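Asks: Please find one structure pasted underneath; my questions will follow.
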Amino acid sequence: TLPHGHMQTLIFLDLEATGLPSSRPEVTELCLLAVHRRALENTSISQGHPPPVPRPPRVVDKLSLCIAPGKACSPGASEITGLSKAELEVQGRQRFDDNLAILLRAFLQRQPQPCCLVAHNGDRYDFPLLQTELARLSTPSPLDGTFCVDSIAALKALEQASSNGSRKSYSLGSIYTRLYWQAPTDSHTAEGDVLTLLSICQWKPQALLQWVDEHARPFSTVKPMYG
Amino acid sequence: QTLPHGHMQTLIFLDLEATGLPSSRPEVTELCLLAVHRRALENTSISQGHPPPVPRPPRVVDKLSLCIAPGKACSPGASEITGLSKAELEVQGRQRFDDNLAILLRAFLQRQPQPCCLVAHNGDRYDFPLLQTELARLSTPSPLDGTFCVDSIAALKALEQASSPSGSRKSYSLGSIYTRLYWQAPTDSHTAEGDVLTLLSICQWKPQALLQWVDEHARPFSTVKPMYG
Ligand SMILES: Nc1ncnc2c1ncn2[C@@H]1O[C@H](COP(=O)(O)O)[C@@H](O)[C@H]1O
Ligand SMILES: Nc1ncnc2c1ncn2[C@@H]1O[C@H](COP(=O)(O)O)[C@@H](O)[C@H]1O
Ligand SMILES: [Mg+2]
Ligand SMILES: [Mg+2]
Ligand SMILES: [Mg+2]
Ligand SMILES: [Mg+2]
Ligand code: NA
Ligand code: NA
Ligand code: NA
C-alpha cells in the first residue's frame, strides 16, 4: 500500500538562483504549476516513435515570481538565466520574505490535498534551497504538509524499467530530446523549465503518477542546503 | 503635467474567463494576472516596419493564473471558446471564489511596487465589475481597494487614432487589434493567460504613449460598480 495515499495534486516546481550550492545561493525566480492527477490521467498516450510533445492540461494553476536576492548572481548564473540583482532590483522585485510565504501558502491551499512537489534535481538542489529560504523566515514553512519527489529518479525508472547497461544523460534537456526528438524552449527560465518538466512527465502519465505515489516523501524531511 | 495618482510603477495585465455574457449573471472560471514594472515598458523597442514584429515580453514578470469552480454552468459558447466547464473544473478539484483566493491575490499584489494599475481589455464594463461582484460575496476586505484600473479598449483607441489622422469603423476586440497591428493571429484566445499575453503585446505597440495614457486615466478600483448584486 502507498505510504501517503494517492497524490491528488502534482506541483511541478523549478527555481532559478544566484549560483550553485557551494556559493550559498539565493532564489531569483520560482515557478509552480499545479496539476490535478485527473488532468495527467487524461493525457493522450504516445503516438508512436517519436511521440508528439503532449499538450499541457487545460486546467492548471500557475504561479511564476521573480525575487530580488540579497547577494549578486554568479556570472555563470546570470549568463544562463538572464537574471541579475540589477535586473530584479531596478524592476522593484522584493526579497524572499514573509509575504511570499503567505502567497505560497494560499496557492498551495487552493490545491486538493495531498500535494506532491515535482522538481528536476529537486533532491540535491531545489528542495534543499527552498527549505533554506523558508527556514530563515518568521512565517512557518507552508510546505510542512506537502510531499516532494525528484523527477530525475522518476524518469530513470520509467525509462529503464520499461525499455543495455549504457548510461543515459538525465539532464532536463537530454530527457526531453530523447523522448520527443525536439529541442526544449526557454531553457533556464523558471517557467520554461517547468513546462519542459511537465512535458516529460506527460510521457507516461499513469506510470509517472504511480511512481510519485510510491516515492513521495514529506518536504519537512528535506535537509536545508545550508544554514 | 499634473497626474491624478502619480506614475504607475506596476501595470498588472488582467484577464478573466467566466460562465457567460453579462445578462447571464456570470461567475469567474479563470483569472490571470501578469505584473510588469513600468521600466520594462519604458525599455520596449518602438514598433517600426510593416508589419512590426510582435514585441518580446519582458524577462522579469510576475504571473498568477488560476482556475475557479463556478456556482453555475458555463454557457455553451462560453464553454466551447474557453475550453472550460463547471463539471470539469469540479472533478479537477478547483475551489470556488473564496476568502483564501482573496488572500492569495492580496499577497500577489503586495509584491508589486506601488502605485499599481490593473489593465484589462473591456475591463470597465466586464472584468472589473465582475471581479467587484465576486469580491463582494466574500467576508474578507477587498484586496484591490488600493489598486487602480484602466480599460485597454480606450487606450488602444486613443493610440491608434493618434497614429493615423481623421477622418472608418474598426473592431476593438482584443483579436482585431492584435491582427491589425502585427498581421498575426493571436494564440490561445479566450484563455485567461493567452489573452493576457495578447493584451501585453498590443500594449507594447507604443509603450511610452501607453504608459502616459495609463498614468492619465488610472482610477481607483474601489470606485468600480459591481456587475450585479
Ligand atoms: N553553470 C552554472 N553556473 C552557475 N549557476 C548554475 C549553473 N548551472 C545551474 N546553475 C544554477 O542553478 C539554478 C537552477 O538551474 P536550472 O533549473 O537548470 O536553470 C540556476 O538558476 C543557477 O543559479
Ligand atoms: N463571443 C463570446 N460568446 C459568448 N461569450 C463570450 C464571448 N466573448 C466573451 N465571452 C464571455 O466573456 C468572458 C470573457 O471574455 P474573453 O476574455 O474575451 O474570453 C468569456 O469567458 C465568456 O464567458
Ligand atoms: Mg531547475
Ligand atoms: Mg531552471
Ligand atoms: Mg477578457
Ligand atoms: Mg479572455
Ligand atoms: Na529567505
Ligand atoms: Na503511462
Ligand atoms: Na510610444
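Residue numbering for chain B follows Swiss-Prot, covering 4-170, 173-234 in order.
Going by what the header records, the deposited coordinates were determined by X-ray crystallography, 2.0 Å.
Yeah, the Cβs are placed from backbone N, Cα and C, and that goes for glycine too.
Annotation comment: Swiss-Prot describes B:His195 as active site, proton donor/acceptor. The annotation Mg(2+) 1 binding site is assigned in Swiss-Prot to B:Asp18, B:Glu20, B:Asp200. For B:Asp18, the entry in Swiss-Prot reads Mg(2+) 2 binding site, with the evidence type experimental evidence. Here Swiss-Prot flags B:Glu20, B:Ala21, B:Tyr129, B:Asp200 as substrate binding site. Experimental mutagenesis at this site is recorded by Swiss-Prot as B:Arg114 to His, annotated: Reduces activity. Loss of endogenous retroelement metabolization. Under mutagenesis, Swiss-Prot gives B:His124 to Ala with this note: Strongly reduces activity. Annotation of the mutagenesis experiment B:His195 to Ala in Swiss-Prot: Loss of activity. Loss of endogenous retroelement metabolization. What Swiss-Prot notes for the published mutagenesis of B:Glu198 to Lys is this: Impaired ability to associate with CGAS-DNA droplets. Per Swiss-Prot, mutagenesis B:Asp200 to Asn is noted as: Reduces activity. Loss of endogenous retroelement metabolization. Where Swiss-Prot documents B:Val201 to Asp as a mutagenesis experiment, the accompanying text is: Reduces activity. Loss of endogenous retroelement metabolization.
Help me understand the surroundings of these features in the structure.
Replies: In the three-state DSSP reading, B:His195 (mutagenesis position) counts as coil.
In this structure, B:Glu20 (Mg(2+) 1 binding site) is part of a beta strand by DSSP. Counting every protein chain shown, the Cβ of B:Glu20 (Mg(2+) 1 binding site) has 26 other Cβ atoms within 10 Å.
The 10 Å shell around the Cβ of B:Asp18 (Mg(2+) 1 binding site) contains 27 further Cβ atoms across the protein chains shown.
In sequence order, B:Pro29, B:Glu30, B:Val31, B:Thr32, B:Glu33, B:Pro73, B:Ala81, B:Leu133 are the residues of the chain that are 6 or more apart from B:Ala21 (substrate binding site) and have a CB within less than 8 Å of its CB.
In the three-state DSSP classification, B:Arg114 (mutagenesis position) falls within coil. When Cβ atoms from all protein chains are considered, those within 10 Å of B:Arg114 (mutagenesis position) total 20, not counting its own.
The number of other Cβ atoms within 10 Å of the Cβ belonging to B:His124 (mutagenesis position), over all protein chains shown, comes to 25.
Listed in sequence order, B:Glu20, B:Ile84, B:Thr85, B:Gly86 are the same-chain residues at least 6 apart in sequence whose CB falls under 8 Å from the CB of B:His195 (mutagenesis position).
The local packing around B:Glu198 (mutagenesis position), expressed as other Cβ atoms within 10 Å of its Cβ over all shown chains, amounts to 20.
For B:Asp200 (mutagenesis position), the count of additional Cβ atoms within 10 Å of its Cβ stands at 27 [all protein chains shown].
Other Cβ atoms within 10 Å of the Cβ of B:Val201 (mutagenesis position) number 26 in total over all chains.
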Asks: Which residues, same chain and not among B:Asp18, B:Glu20, B:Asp200, have a CB within 8 angstroms of the centroid of the CB atoms at the recorded Mg(2+) 1 site?
Replies: B:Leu19, B:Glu33, B:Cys35, B:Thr85, B:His195, B:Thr196, B:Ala197, B:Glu198, B:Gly199, B:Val201
Asks: Do the recorded positions B:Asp18, B:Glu20, B:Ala21, B:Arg114, B:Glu198, B:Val201 include any whose Cβ comes within less than 8 Å of a Cβ in chain A, and which?
Replies: B:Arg114, B:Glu198
Asks: Filter the recorded positions B:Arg114, B:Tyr129, B:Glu198, B:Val201 down to those with CB closer than 6 A to an atom of ligand 6; keep them in sequence order.
Replies: none
Asks: B:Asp200 (mutagenesis position) to B:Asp18 (Mg(2+) 1 binding site): how many Å between their Cα atoms?
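Replies: Between the alpha carbons of B:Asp200 (mutagenesis position) and B:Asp18 (Mg(2+) 1 binding site) there are 7 Å.
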Asks: Which of the recorded positions B:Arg114, B:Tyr129, B:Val201 has its Cα closest in space to the Cα of B:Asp18 (Mg(2+) 1 binding site)?
Replies: B:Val201
Asks: Determine, using Cα-Cα distances only, which of these recorded positions is closest to B:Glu198 (mutagenesis position): B:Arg114, B:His124, B:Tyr129.
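Replies: Looking at Cα distances from B:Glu198 (mutagenesis position), the smallest one goes to B:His124.
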Asks: Out of B:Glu20, B:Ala21, B:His124, B:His195, which recorded positions have CB atoms lying under 6 Å from ligand 2?
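Replies: Once distances to ligand 2 are taken from each Cβ, B:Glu20, B:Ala21, B:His195 fall under 6 Å.
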